[PDB]
Amino acid sequence: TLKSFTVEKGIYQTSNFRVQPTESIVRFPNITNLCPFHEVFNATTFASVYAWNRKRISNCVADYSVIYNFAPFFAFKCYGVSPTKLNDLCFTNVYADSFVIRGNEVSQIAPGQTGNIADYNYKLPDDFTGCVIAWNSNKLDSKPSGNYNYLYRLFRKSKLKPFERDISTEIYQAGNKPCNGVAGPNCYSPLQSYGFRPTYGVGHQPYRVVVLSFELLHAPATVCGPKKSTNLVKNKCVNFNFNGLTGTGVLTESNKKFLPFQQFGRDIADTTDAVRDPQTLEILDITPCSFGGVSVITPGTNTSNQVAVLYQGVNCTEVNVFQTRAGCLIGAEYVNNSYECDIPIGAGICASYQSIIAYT
Amino acid sequence: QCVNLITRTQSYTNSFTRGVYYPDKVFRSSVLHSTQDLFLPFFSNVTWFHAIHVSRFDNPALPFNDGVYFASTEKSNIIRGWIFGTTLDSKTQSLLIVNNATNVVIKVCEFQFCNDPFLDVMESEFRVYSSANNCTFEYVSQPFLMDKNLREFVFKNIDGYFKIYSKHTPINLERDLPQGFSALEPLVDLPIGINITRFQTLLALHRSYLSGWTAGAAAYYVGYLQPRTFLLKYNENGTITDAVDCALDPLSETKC
Amino acid sequence: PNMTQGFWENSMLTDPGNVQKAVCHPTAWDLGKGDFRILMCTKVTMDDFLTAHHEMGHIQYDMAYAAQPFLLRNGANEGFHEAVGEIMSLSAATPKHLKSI
Ligand SMILES: *[C@@H]1O[C@H](CO)[C@@H](O[C@@H]2O[C@H](CO)[C@@H](O)[C@H](O)[C@H]2NC(C)=O)[C@H](O)[C@H]1NC(C)=O
Ligand SMILES: *[C@@H]1O[C@H](CO)[C@@H](O)[C@H](O)[C@H]1NC(C)=O
Ligand SMILES: *[C@@H]1O[C@H](CO)[C@@H](O)[C@H](O)[C@H]1NC(C)=O
Ligand SMILES: *[C@@H]1O[C@H](CO)[C@@H](O)[C@H](O)[C@H]1NC(C)=O
Ligand SMILES: *[C@@H]1O[C@H](CO)[C@@H](O)[C@H](O)[C@H]1NC(C)=O
Ligand SMILES: *[C@@H]1O[C@H](CO)[C@@H](O)[C@H](O)[C@H]1NC(C)=O
Ligand SMILES: *[C@@H]1O[C@H](CO)[C@@H](O)[C@H](O)[C@H]1NC(C)=O
Ligand SMILES: *[C@@H]1O[C@H](CO)[C@@H](O)[C@H](O)[C@H]1NC(C)=O
């Protein structure tokens, strides 16, 4: 510090002591109001692909982990986002589209694909942001006489636009003569039945498909994936993340009675001094970890090479150890005798070399 | 089923020191904090509206400006909520706040509002609006119109969030806007994200069963918030017990 | 390709018994809807082994053309369907194949 190899007798301020953070705490509000994923991926009755069911999802917490652990999936293809980042992302609206198709057509629920299902039943845009999920449903949608309650649109005049539904049952007019409503030659009803049976081949067995589409608008995003709320650790220097307010400090017990609407606390000089825990309604006194000015008390190098260290402002229990009002002095022994001041320490304490002694 | 039943008269009164609210959710104790926010100025001109239905369209829609201070001395059942929006028809989104005896429903949809909307008492919303389509928000919670008692609210529409602040006071043998300080507490922050330029108060009318609706009156005070700097006093327990308006007079400006 | 799961689950590759009577003729069935089965009262013989190769050749032929429309799901002529099973019967009966397995 002094840029010399010989140090004259005195006290020199050389460094800054700091208490490094030991742990990190990220306590967040008690998770509740969980988005109804248990009612989309587990319904007693699904819908036909022509009249595909759409559920809007807003103002709730998106716990995608149940979706992950809800059945073995033939495809969990996500177009535009990675399967993991989901939980740490917050979207404005989530659309869940549910329907039943046959296995061979599961490849058609993707951007840029063609077929009967993509052109006439359910179309995804080329810039689709979301995931497609499909799973086998033999035990729920197959009957031996034939399940005739699942329908699909086979005939349509023009292709469907993305996220469009047609519920029309109008007789498809394939010829030149008008159909007149009654089925007859060259006039076919567009909705055909998916005659599911348990003994079909893998490509024809009923598959339940849920398409999750995530959209962001100018509105504030209110579908934010659950943030892990770790255990609370007190009386130590821990990096704290409480409701998006970050810092580093000890969390001691607080005697401050907050009003029910208040969440944080500030000092006279607009620095945080308190916080309310969002898991348990208790008040904690955020106090930053100890720091001090490390000063080195040494005589001349001509006489001796012994040194003493003064941690200014630091109690001795938080770092020949003596406690002074200036701070903690390590390396000097207190003597009840009084002499003249040789090296000034502070608060009436001075140091001298005789070993290094500290005295009033 | 839109029917015109309410006539409204208006007078002007003094705000005194009403309308102070907590500008954030931060605990401050025994300090003086200067904040610049949308506040109702001290001793400002507040419009007192008397809405009378006796058993033509005379209940116009009020502007919203930068925020609205609402007060009422009426009971909790007569005034039952508010309407917020710009055009108040099916072409733009709108916010409907409806309170009843059990809970409050705050809902943002495409309401085709009536010219004179009122809740008629079961309770029916067919006289409030004729249709509600493309509905994008719903929030049901405990009511904030519960049971002489002055009820104060502050509505702000800042950067997508609709902030509602409320306070109740046991007033007695004094002008409805009393002296002293009663700081309003943050009640709800709603992620609405719509444009609000106009607003209207919702009243409840009872069927007559004998002049289809029972005759009634409702009195409420409306003031408008302005960008003002206030100096709030936080006491030992964190309550705002006093405030000075920095631009009201030279003495308060010196205090500021 | 390998054999489907429904082939192993639904085919009756052994004579069921005396109480339940079945036709003992070796036949390959193309039910459709991805369902392929073999009706064969298999015994332990060199013959039934070669015949099983023949009928699995029939089923592989039926599986390859499944993607085709319904009225074209057959052999190109009446000779190809049995020829593609008989070539398997030819290849499986060789001394090299019997020493391999
Ligand atoms: C008070 O308002 C609540 C909420 O609008 C009403 O409760 C709802 O009643 C409907 C009946 O049409 C039910 O379908 C809902 O499930 C209820 N919601 C809740 C949250 O309970 C209630 O009926 C209203 N009471 C009166 C007297 O009007
Ligand atoms: C999911 O479906 C299974 C099927 O039987 C059922 O047992 C279970 O209770 C369902 N779970 C939920 C959360 O709906
Ligand atoms: C948070 O959840 C825990 C665990 O159920 C519960 O004991 C605690 O009371 C909850 N806190 C609040 C404020 O609801
Ligand atoms: C309040 O406003 C009205 C009209 O806007 C005006 O006539 C009246 O004088 C105002 N009140 C005061 C106290 O100035
Ligand atoms: C609003 O509703 C109409 C019909 O109800 C529809 O045509 C229009 O696309 C809808 N707009 C939005 C943004 O949902
Ligand atoms: C809000 O609505 C008013 C009235 O229609 C309009 O003049 C104003 O431009 C709108 N503001 C925005 C930001 O769209
Ligand atoms: C603050 O809290 C204390 C302790 O509960 C209470 O005695 C006192 O009346 C409260 N109010 C003021 C203004 O000190
Ligand atoms: C199916 O064939 C593959 C090679 O194409 C083989 O690795 C796999 O084991 C076969 N399946 C079974 C069940 O033997």
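Numbering of chain B is taken from Swiss-Prot, so the residues present carry the numbers 14-23, 27-71, 78-143, 153-178, 187-249, 256-301, in order.
Determined by electron microscopy, 2.7 Å, according to the entry header.
Placement of Cβ uses the backbone N, Cα and C atoms for every residue, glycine included.
Feature annotations, courtesy of Swiss-Prot:
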type	residues	note
MUTAGEN	B:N121 to Q	Partial loss of biliverdin affinity
MUTAGEN	B:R190 to K	Partial loss of biliverdin affinity
VARIANT	B:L18 to F	In strain: Beta/B.1.351, Gamma/P.1, 19B/501Y
VARIANT	B:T20 to N	In strain: Gamma/P.1
VARIANT	B:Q52 to H	In strain: Omicron/EG.5.1
VARIANT	B:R102 to I	In strain: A23.1
VARIANT	B:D138 to Y	In strain: Gamma/P.1
VARIANT	B:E154 to K	In strain: Kappa/B.1.617.1
VARIANT	B:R190 to S	In strain: Gamma/P.1
VARIANT	B:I210 to V	In strain: Omicron/BA.2.75
VARIANT	B:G257 to S	In strain: Omicron/BA.2.75
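For the variant positions shown (B:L18, B:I210), fewest C-beta neighbours within 10 angstroms: B:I210. With a cut-off of 8 Å between CB atoms and residues at least 6 apart in sequence, the same chain places B:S71, B:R246, B:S247 near B:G257 (variant position), listed in sequence order. Counting in whole angstrom, B:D138 (variant position) lies 37 from B:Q52 (variant position) by their C-alpha atoms. Note on proximity: among B:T20, B:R102, B:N121, B:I210, the recorded positions of the record, the Cα nearest B:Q52 (variant position) is that of B:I210. B:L18 (variant position) sits 31 Å from B:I210 (variant position), counting Cα to Cα.
Ranking the recorded positions B:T20, B:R190, B:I210 by Cα distance from B:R102 (variant position) puts B:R190 first. Shown are the variant positions B:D138, B:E154; the one with the most C-beta atoms within 10 angstroms of its own C-beta is B:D138. Following the DSSP three-state reduction, the secondary structure of B:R102 (variant position) is strand. The recorded positions shown are B:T20, B:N121, B:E154, B:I210; of these, the one with its CA atom nearest the CA of B:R190 (mutagenesis position) is B:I210. Here B:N121 (mutagenesis position) is compared against the variant positions B:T20, B:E154, B:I210, and the shortest C-alpha distance is to B:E154. Rounded to a whole value, the Cα-Cα separation of B:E154 (variant position) and B:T20 (variant position) is 22 Å.
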